[PDB]
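S.K.: After the structure tokens below, expect a handful of questions from me.
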Amino acid sequence: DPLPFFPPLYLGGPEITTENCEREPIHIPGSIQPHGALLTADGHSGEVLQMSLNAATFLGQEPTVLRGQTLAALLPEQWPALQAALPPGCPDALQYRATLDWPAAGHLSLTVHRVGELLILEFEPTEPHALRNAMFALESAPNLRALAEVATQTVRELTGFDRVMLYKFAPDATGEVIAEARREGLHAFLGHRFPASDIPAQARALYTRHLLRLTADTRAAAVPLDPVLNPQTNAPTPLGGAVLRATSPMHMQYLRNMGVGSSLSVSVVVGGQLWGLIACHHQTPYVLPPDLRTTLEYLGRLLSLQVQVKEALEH
Amino acid sequence: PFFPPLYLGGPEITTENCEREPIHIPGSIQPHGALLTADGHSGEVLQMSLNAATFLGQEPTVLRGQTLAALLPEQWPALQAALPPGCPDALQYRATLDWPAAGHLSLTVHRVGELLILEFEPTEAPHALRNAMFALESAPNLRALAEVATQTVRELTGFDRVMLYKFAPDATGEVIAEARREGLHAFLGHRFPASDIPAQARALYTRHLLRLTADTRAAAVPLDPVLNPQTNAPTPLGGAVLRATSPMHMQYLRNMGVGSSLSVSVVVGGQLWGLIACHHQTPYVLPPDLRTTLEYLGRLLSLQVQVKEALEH
Ligand SMILES: *C/C=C1/C(=C/c2[nH]c(/C=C3[NH+]=C(/C=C4\NC(=O)C(C=C)=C4C)C(C)=C\3CCC(=O)O)c(CCC(=O)O)c2C)NC(=O)[C@H]1C
Ligand SMILES: *C/C=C1/C(=C/c2[nH]c(/C=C3[NH+]=C(/C=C4\NC(=O)C(C=C)=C4C)C(C)=C\3CCC(=O)O)c(CCC(=O)O)c2C)NC(=O)[C@H]1C
């Protein structure tokens, strides 16, 4: 039965059990994963409102100094570019990316998107023809099976992940591993099927709009935003569009129990519906840098197109 | 059918026989790169472009005996695996060579039956592609998508004119969006007859998705031999971007005052929906890595055109 979200934990909401999965408000956890930092800022003035508690250690500045400046002063070269790329009223799915040379922290990748009157800024550390070669190989795959196999093998070669799977949704939202590339010694998931509740309906809706999410370390504690609520609204900060957003504790426990230290999945979206997932596993924690993740994002789109094409060749 | 090419004493093309020019088998290439053909098994260099000596820095005869194994040691096994016998002519493999004579070359290979076609071009060596991808996806409708696409391509390439050229059901074309330098004629809103892009060109563009004329006044460079030794027949060059552009179309571009031309096919439901079409007033060799960006954009636009057309119908 579909039911509306509970309030999050920090607003006195209940703790989540197998009974009530589909009601955890997974988009507003009030916290991020510790391998990057996040700031929120007023979309018109550029006043800095919220920051992750670890921000001082990524950005090399005291909180009170950060919060006491506008983005115009903090990001003089990027602030006008942000404002042109992310105009008021734009969708929350639109992202702008730049690379910064920050004194204390080396090269940072900056990813920005806009939710209403809020700008959300994510900072992460950042670092030949493999993509072009893959694009052509995907297109020349003769059928859906060969496409799925080429796609899994390519992603594994690009990333070094212990397991890469193509997980396909059935009409009842149960899923099935239909191809996989895996490290020697791992047991096969190929052909296995999993109940529809393994990925509940508020996740599958979110995964139709925001096409890539990750858990870099399934044992890492989440880092709170400070303050936790958006001071504009005294309400929760929407983090559904932020890759740094903390993963649901229910899901991290599901993954630890499997022996997974690192998870990542790309949505494959066909005709406006979530067709399947490129799901990857690593046994140890593992951070895939932003520019490599971009390659996977591009492959997500290519695969969406090629899945349509291969399936049309099939009636 | 097709007329024989000129160099096999076929008729010269007119506007009476637009549909029958054998544009895939011109026997020549554009001079900003070099092309070798080679045997699929032996790696034996069978044809070369008369300009190969320039790019490769090799005494002419040296090449036309040697083997790819010898000539490209690191690459030759990769090719063997990447382009297995029986693969499609559409499948391409690329690498960057740090080659003694020329700082860096791009190498592009595909296979047509028993022949490997190798293309060499100068090359080199950020977020504009990722930023463009998200911009295309958040365009609210087909019109805005067209506008974003043309603007994005112009910004990435510096081309004087970028258009989105959409085919009607009878292959009548329409310029539905345009991004252009100040002080050019506007082709926005104009329609053109199907015969401007003739049927044998449209079919080839459905399979091979990017072509270009780097300089509309440059002479083609012959293949030597012109005929493939294997077959004593013309080498198919339609999957080669270095292929000499039809003189009929270079005359069409010169009369327009264009010095450089590129286009990318937008393919939807197995059919040619339209073209990203670019003009430059002067000669312009777009480097391979930037062309790759446009090739990606072509696929992304193909996806988004279907998405956007579905939310009208
Ligand atoms: C009480 C609710 C439960 C629950 C919740 C839940 N699940 C997700 C998202 C995912 N679940 C996945 C499950 C699988 N991983 C595999 O490898 C296989 C099969 C071999 C399955 C079935 C996957 C892949 C996801 C997607 C994300 C990822 O790649 O890790 C969420 C949302 C997490 C988030 O975005 O923060 C939630 C809340 N899962 C259950 O099993 C029940 C107990
Ligand atoms: C006797 C046949 C004629 C003919 C042949 C022909 N045309 C092409 C290819 C193209 N024609 C194009 C035409 C236009 N470009 C524009 O900007 C506009 C409108 C403002 C039009 C109508 C285009 C865009 C192409 C694609 C190639 C490109 O991007 O430049 C070919 C094929 C060329 C080749 O690949 O070798 C041929 C043989 N064109 C005529 O007009 C008639 C007289």
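Residue numbering: from 1, along the chain as shown.
Per the header: X-ray crystallography, 2.1 Å.
Any Cβ shown, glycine's included, is placed from N, Cα and C.
The tetrapyrrole binding site annotation in Swiss-Prot covers B:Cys18 and is backed by a curator's inference. Residues or ranges marked as domain 'PAS' in Swiss-Prot: B:20-88. What Swiss-Prot lists as domain 'GAF' is B:141-305. In Swiss-Prot, a published mutagenesis experiment is listed as B:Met248 to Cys (Swiss-Prot position 259), annotated Binds PCB (in vitro), but difference spectrum is altered. Among the sequence features in Swiss-Prot, the mutagenesis site B:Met248 to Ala (Swiss-Prot position 259) is noted as follows: Binds PCB (in vitro), but difference spectrum is altered. Record note (Swiss-Prot) on the mutagenesis of B:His249 to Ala (Swiss-Prot position 260): 100-fold reduction of chromophore-binding activity. Recorded in Swiss-Prot as a mutagenesis result, B:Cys278 to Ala (Swiss-Prot position 289) carries the remark: Binds PCB (in vitro), but has aberrant spectral properties.
Please go over these features one by one and say how buried each is and what sits next to it.
M.R.: Counting every protein chain shown, the number of other Cβ atoms lying within 10 Å of the Cβ of B:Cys18 (tetrapyrrole binding site) is 17.
Look at B:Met248 (mutagenesis position): DSSP puts it in a helix.
Counting only residues at least six positions away in the same chain, the Cβ atoms of B:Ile13, B:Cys18, B:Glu21 sit under 8 Å from the Cβ of B:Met248 (mutagenesis position).
Counting every protein chain shown, the number of other Cβ atoms lying within 10 Å of the Cβ of B:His249 (mutagenesis position) is 19.
Classification of B:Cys278 (mutagenesis position) by DSSP places it within a strand. Contacts of B:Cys278 (mutagenesis position) defined by a Cβ separation under 8 A and a same-chain sequence distance of 6+ are given as B:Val153, B:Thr157, B:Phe159, B:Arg161, B:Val162, B:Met163, B:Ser261, B:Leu262, B:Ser263, in order along the sequence.
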S.K.: Do you know which of the recorded positions B:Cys18, B:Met248, B:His249, B:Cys278 end up with C-beta under 6 Å from ligand 2?
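M.R.: Cβ under 6 Å from ligand 2: B:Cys18, B:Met248, B:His249.
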S.K.: How many of the residues that make up the domain 'PAS' (B:20-88) does DSSP mark as helix, as strand and as coil?
M.R.: 24 helix, 15 strand, 30 coil
S.K.: In this deposited model, 5 residues are missing between B:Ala125 and B:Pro126; what is the Cα to Cα distance between those two, in Å, rounded to a whole number?
M.R.: 13
S.K.: Can you tell me the three-state DSSP label for B:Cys18 (tetrapyrrole binding site)?
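M.R.: Helix, per DSSP.
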